[PDB]
Amino acid sequence: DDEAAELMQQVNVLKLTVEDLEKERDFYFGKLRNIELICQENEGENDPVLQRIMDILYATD
Amino acid sequence: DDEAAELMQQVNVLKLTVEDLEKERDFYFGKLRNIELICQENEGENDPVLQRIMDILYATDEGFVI
């Protein structure tokens, strides 16, 4: 009745939040993948800065 | 009745999804920021590879979020 309505309101807000977060997550992930490729295509130069970047990309937190 | 109960279950599942996504989003954003810092420190190196990475990062700048 009253609770079902407030819960529906919450579900709508949460679904909007999921869409928002997933899209931002995917966007940041795509950026990281682009950077990873650049690092891989240049791994033959032995650049220590790219080494630091790759270490970041492949680190678990 | 069953409606409110169905919605509550849906709410609990969505809340869990949200918590996982926030952690994934911040995890990836944290990496982009750490990479931006590395680039920032080595600015005056005239390294074309770092310039490519910085251009990729531009769209992820915090200034575009707040």
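Residue numbering for chain A follows Swiss-Prot, covering 190-250 in order.
Structure determined by X-ray crystallography, 2.0 Å.
Just so you know, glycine gets a Cβ as well, placed from its N, Cα and C.
In Swiss-Prot this protein carries:
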- A:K220 to R: Abolished acetylation by KAT2B/PCAF, impairing kinetochore-microtubule interactions during mitosis (MUTAGEN)
- Inside 10 Å of the Cβ of A:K220 (mutagenesis position), count up the other Cβ atoms and send me the figure. 21
- Does DSSP put A:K220 (mutagenesis position) in a helix, in a strand, or in coil? helix
